[PDB]
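One structure is given here, and the rest of the page talks about it.
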Number of protein chains: 2
Amino acid sequence: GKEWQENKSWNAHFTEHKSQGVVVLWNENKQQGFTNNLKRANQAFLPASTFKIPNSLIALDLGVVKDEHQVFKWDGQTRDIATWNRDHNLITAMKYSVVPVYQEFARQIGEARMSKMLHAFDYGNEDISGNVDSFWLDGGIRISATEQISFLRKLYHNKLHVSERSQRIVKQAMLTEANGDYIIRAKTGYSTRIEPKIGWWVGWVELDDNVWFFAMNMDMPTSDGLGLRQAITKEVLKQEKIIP
Amino acid sequence: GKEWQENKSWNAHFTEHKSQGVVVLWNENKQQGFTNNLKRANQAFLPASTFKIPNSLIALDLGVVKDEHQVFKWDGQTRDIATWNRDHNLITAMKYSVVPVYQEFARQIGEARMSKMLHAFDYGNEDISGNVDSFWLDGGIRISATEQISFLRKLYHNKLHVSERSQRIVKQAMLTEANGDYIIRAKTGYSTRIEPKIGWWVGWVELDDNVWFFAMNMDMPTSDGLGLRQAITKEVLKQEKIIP
Ligand SMILES: *C(=O)[C@H]([C@@H](C)O)[C@H]1C[C@@H](SCC/N=C/N)C(C(=O)O)=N1
Ligand SMILES: [Br-]
Ligand SMILES: [Br-]
């Protein structure tokens, strides 16, 4: 069949959870994409904490981050996410979406180099207008689910214009789930500063013989629904028999 | 701050499964080890498919293996393990203990360089006597649970005398389980050619703030019990509160 194909049956998974949004899949072997909503699939939003993927890559490649063991000391300002009020390395910072650590990265990266790198990566609208340390939260950067997949595919194949090492370390840091059936490398996000408020989940499922890339976003009025990002993606993956 | 400590309560986990063997833990933070049996902990056996860890490292470092995507074509000889009668890369070869792929690696590595490398790694008794392509199954190499942990600790810290790249690729290939509580990187083994028949499981549990290295072996008269390697290790890890 075609390059892209709408499967509106996935909408039953959003309906079940009184939710709206898109899941995009890309079967790497067949070079075919699938989504419940071709229009929303190409709607650009603030990347929010999904920006931690390219931010990590740029920080590692410029030596702002030496490796996944280097400790970034809590600045001692109590914030409302308990897990942020502690020291972190790249693995825990990505795992717990520790914004303050990445703001520090962004400040040392600086706007000139952040800009070159987002152009080299062909990342979303490639726009860093706003604060060099908050533009992925309330500045000019925008990216669609299908633009996330394009970026992730370059990362998986070690094709981005950064070292092989930087790509391996970030792919390591993205580790989220693994068993005898599959591996998930992914990153969550919650955009709240500009409407509409959305939750992100972008990454890929490794199997023995194939890779399935995915990017989903959904309306997130309150944080009560953040667990639906993974739950709804996993309902789609199961319906398509990509995971048991 | 005693270096090694016998905890005989773990024996109840082998007893419940009508089994005998050892689990060795090493808390990296505290530099303290724990085992159910100090004597068996230091008893050397054939590494069997646990040899795939150093074998992988040596193959990658010498360019016998270019990367984790390179395909090793089935030689077309039907063997007793279904999953071996198919093409493999490093990830699937490690996952399915595909002996024939690693025999091919060993033949290209050659005994001179295999020997230098095991000495550089301080790997068990450092003895490759027997067939260059079967010595880890029925030749002279022997290694204890505590010698496994020594080796694995060098791998984790990227300290072996091979490239950082080789160590990262193998640590990637070792991925076995991951969730939001822990990550397990490990390799299984079943020694059957020389008595006594034993099952191995060696690797480590990554947490947010610590690493717990582990090596267990157990009597494996038949293959019916191979699943006890992980089940018994996990009962110990749970008892010690290393995993929920
Ligand atoms: C990134 O998009 C977010 C930033 C803009 O605040 C952070 C916030 C977390 S939501 C976790 C809420 N639960 C608290 N324990 C997040 C994410 O989910 O990706 N990234
Ligand atoms: Br990895
Ligand atoms: Br590297």
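If you go along the chain as it appears here, the first residue is 1 and each next one adds 1.
When the header is checked for method, it gives X-ray crystallography, 2.1 Å.
The backbone N, Cα and C atoms fix where each Cβ goes, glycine too.
Annotated features in Swiss-Prot:
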- B:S49: active site, acyl-ester intermediate (ACT_SITE)
- B:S49, B:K52, B:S97, B:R229: beta-lactam binding site (BINDING)
- B:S49 to G (Swiss-Prot position 70): Increases thermal stability. Abolishes hydrolysis of cephalothin and decreases catalytic efficiency about 60-fold with respect to ampicillin (MUTAGEN)
- B:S49 to A (Swiss-Prot position 70): Does not alter thermal stability (MUTAGEN)
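Between the CA atoms of B:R229 (beta-lactam binding site) and B:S49 (mutagenesis position) there is a gap of 14 Å. Across the residues annotated as binding beta-lactam (B:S49, B:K52, B:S97, B:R229), the two Cα atoms farthest apart lie 17 Å from each other. Counted within 10 Å of its Cβ, the other Cβ atoms near B:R229 (beta-lactam binding site) come to 25, all protein chains included.
Sequence-distant contacts of B:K52 (beta-lactam binding site), defined by Cβ-Cβ distance under 8 angstroms and a gap of at least six in the same chain, are B:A93, B:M94, B:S97, B:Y102, B:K187. The recorded positions in question are B:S49, B:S97, and the one with the fewest Cβ neighbours inside 10 Å is B:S97. Listed in chain order, the residues near the beta-lactam site other than B:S49, B:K52, B:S97, B:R229 are B:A48, B:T50, B:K187, B:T188, B:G189, B:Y190, B:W200, each with its Cβ within 8 Å of the site Cβ centroid. DSSP assigns B:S49 (mutagenesis position) to a helical segment in the three-state reduction.
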